[PDB]
Amino acid sequence: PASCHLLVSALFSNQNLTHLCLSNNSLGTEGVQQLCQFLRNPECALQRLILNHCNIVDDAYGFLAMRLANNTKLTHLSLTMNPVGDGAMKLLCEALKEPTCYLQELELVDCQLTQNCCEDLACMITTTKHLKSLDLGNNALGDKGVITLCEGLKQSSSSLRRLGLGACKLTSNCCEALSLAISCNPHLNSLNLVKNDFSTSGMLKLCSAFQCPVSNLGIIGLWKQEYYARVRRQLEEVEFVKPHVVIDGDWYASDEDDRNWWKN
Amino acid sequence: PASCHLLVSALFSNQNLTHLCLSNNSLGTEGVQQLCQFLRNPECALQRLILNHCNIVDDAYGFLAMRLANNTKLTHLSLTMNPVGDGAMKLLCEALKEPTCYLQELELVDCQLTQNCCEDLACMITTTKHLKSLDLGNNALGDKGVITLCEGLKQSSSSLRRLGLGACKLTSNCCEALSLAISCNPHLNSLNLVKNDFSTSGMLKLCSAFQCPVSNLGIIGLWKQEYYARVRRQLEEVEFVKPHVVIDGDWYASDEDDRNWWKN
Amino acid sequence: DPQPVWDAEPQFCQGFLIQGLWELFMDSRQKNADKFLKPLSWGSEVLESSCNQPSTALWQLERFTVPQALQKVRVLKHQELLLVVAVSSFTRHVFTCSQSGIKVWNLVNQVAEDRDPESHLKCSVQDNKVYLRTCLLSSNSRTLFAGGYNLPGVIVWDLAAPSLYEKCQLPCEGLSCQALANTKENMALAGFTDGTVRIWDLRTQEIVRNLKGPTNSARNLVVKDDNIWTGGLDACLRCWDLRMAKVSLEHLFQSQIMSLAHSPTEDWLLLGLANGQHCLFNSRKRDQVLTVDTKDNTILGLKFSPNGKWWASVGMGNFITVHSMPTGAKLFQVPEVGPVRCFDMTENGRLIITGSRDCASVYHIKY
């Protein structure tokens, strides 16, 4: 934290650094405050900022939300294995709801989440106009949470493209709402559903939703070995109907934009 | 808290209330969020808001801080005997440092505060151009924290008029720092120093500070029965040189503007 | 409504070319894109590329890896229902155990369907009626164990010698080998129907210790250098240390116990009950047992990962389920048509073998 504070203070005067990555290193509250102060300084020109597995305090979430309320030239942000409460989630989605947001991508995989904040998530999705990619991971949204999310999605005001759900403890009930939302979602492009229990009838419903001409879902991440013969035949029929649909287990392999510049 | 959400939701269409007061009522986090959401829209036209004993904790401070950062036509805010943190105070100072803020007076009487937040307060006082009255009560600023404040006070760039330090754990050692600040501070007009212990020698320095022609201070909150006979003669000498000065123990009796309308 | 569809599995390029050449000859004598699975390279690895991850791991935590999906590569054919399988990753020799006969196969050769084994071993030739139920392998791959119901003893085969031969009969005439066990020590362990456990030394072939309990309590047995665990129909749970030679803990359940498991890197004990409840217990603090997973179907087999992160279950309901240790939640699913009796795992963590019906199947793990 002292080293991080010194590094940020030194970087305060810099203006030619666009991409910055800091992961797995403990960061103090004062470090986050100094980083936000640097971001508020003009001529920063820092597009992508990546932070994972670095503990972030509740007050730092306030600073981040205040920056996000009036933010430019800051497109991609990542937060993973970070303790984020439901109230912090509400604060973040309220900050995103403001029209002066240019954040294209937001990643929140292992942040502990519950079903209560899902209504505010649906509201912010409906209101937001610039969010393109949204990802969720091991956080357990819950059946009611996914139902509310799909109710917000089916209205289809949002122009988001990529949605990611994995090990969210899904059931067969939300599949009807998901199919209904997809059936009127020409904008949606990519989708993932892995490590979630899906019954046979849910698979038929989802395949039928895929086959509808309105849906334009191209990238889909599922494991074909888990399902029965009829589901495999239906997916083959989907591939026959649309020549540009590909189903592969490794969903993260596909990159529409440079996301693993730091990983390489 | 359920009842409070109904009023602000109903008031969302109101264009009448300029003064609103609440006290000694349990208030939930969601009520503050909607209340902050209430002021988010235009045509709120609400000037003063008082919430003394309402329990405001954690993200609700962040909700207010985000709103206050880009806010206007909200001049008076009061919080008293409601718990705030030193970090939460740091968050508020950053919002107040923004040029887009017209909040005139701010009161935190029994809110818990320490020496660490004093340095951030000192930076805020110099840069702020719209804050006039700052009130600090039972919070223990300490000797070191106060000395930090006088450095910003000494620089005299601030235009604040009324400052209140009652039961702020002042001592004899810090008497030197205050005397220097009062020596060069033409803008300061009203001051409060009650329930604080000062050295007989230090008060001899403080009394000499009042007699300085540079000082333009008119209202002093002090109890003449507390101090030494020689000091009393010096105190009487202050009134002799400057006939316009008033020394009275009851500091809250004087009202430049309406502050006890709810108490009336 | 499973409606399952079956297709040739490997679709190997060599097989495709051979099939193509075969058709041309038939066409000549008659007058009178494509997807192929990667072969098992040398019988050791598949040589695939790993899958991407959302974020990088910690510098200290590189070794921890978890699987995603299972893919089958080969099918092993035996006309009779198989009961147990063995991996022997060091020698690339898979052993298949059935009620009547045992066969040995090698994974070097590439073929879709394997019908000809490298070695065929039957215990029914020696005696009039031989029913086999249990089998076991040693880590050093120097011994092979096979127990039977009416077979008077247990036969040991050694793979170090150039030829396979029987070491010792080690008779148990009145006792049927319901349970067979072995340890790092040379010492042999076995359980039988009548609640009796008799113990022999391989070097000298003598009975050294006998244990007695209520009937049906020897259905399960867990071996450790300082821990012997025993339970059955009674559901009493007993942990024994040979050193001070006394039962350490007694535990009671509402139903019978069938499946037990242990973790190498740090002790955890897994319990499988008749009503389908998975109970986890730690053998260090020794305080309390807890259950986190429930399955409607009865669970018959269980196994743990060498890394110490995931465990896969095989049960009556024709399902394969794999979980994780932090929460017990399942992470991927692969069902099969037949009731899966057995299960297996590899020390390297690259292959996996499971068998339900008369024939056996070999799967490949992806990381």
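Throughout, chain C uses Swiss-Prot numbering, with the displayed residues spanning 146-177, 247-581 in order.
Looking at the header, which is where the method is noted, we find electron microscopy, 3.0 Å.
Each Cβ is built from the backbone N, Cα and C atoms, and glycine gets one as well.
According to Swiss-Prot, the mutagenesis experiment C:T305 to R carries the following note: Impaired formation of the subcortical maternal complex (SCMC). The note that Swiss-Prot attaches to the published mutagenesis C:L365 to P is: Impaired formation of the subcortical maternal complex (SCMC). In Swiss-Prot, a mutagenesis experiment is listed as C:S519 to Y, annotated with the note Impaired formation of the subcortical maternal complex (SCMC).
Where Swiss-Prot records a feature, it is marked here on the structure.
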residue: C:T305; record: mutagenesis position; Cβ neighbours (10 Å): 13
residue: C:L365; record: mutagenesis position; Cβ neighbours (10 Å): 24
residue: C:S519; record: mutagenesis position; Cβ neighbours (10 Å): 20
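If you measure from the Cα atom of C:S519 (mutagenesis position) to that of C:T305 (mutagenesis position), you get 20 Å. Cα-Cα distance from C:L365 (mutagenesis position) to C:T305 (mutagenesis position): 28 Å (rounded to the nearest whole number).
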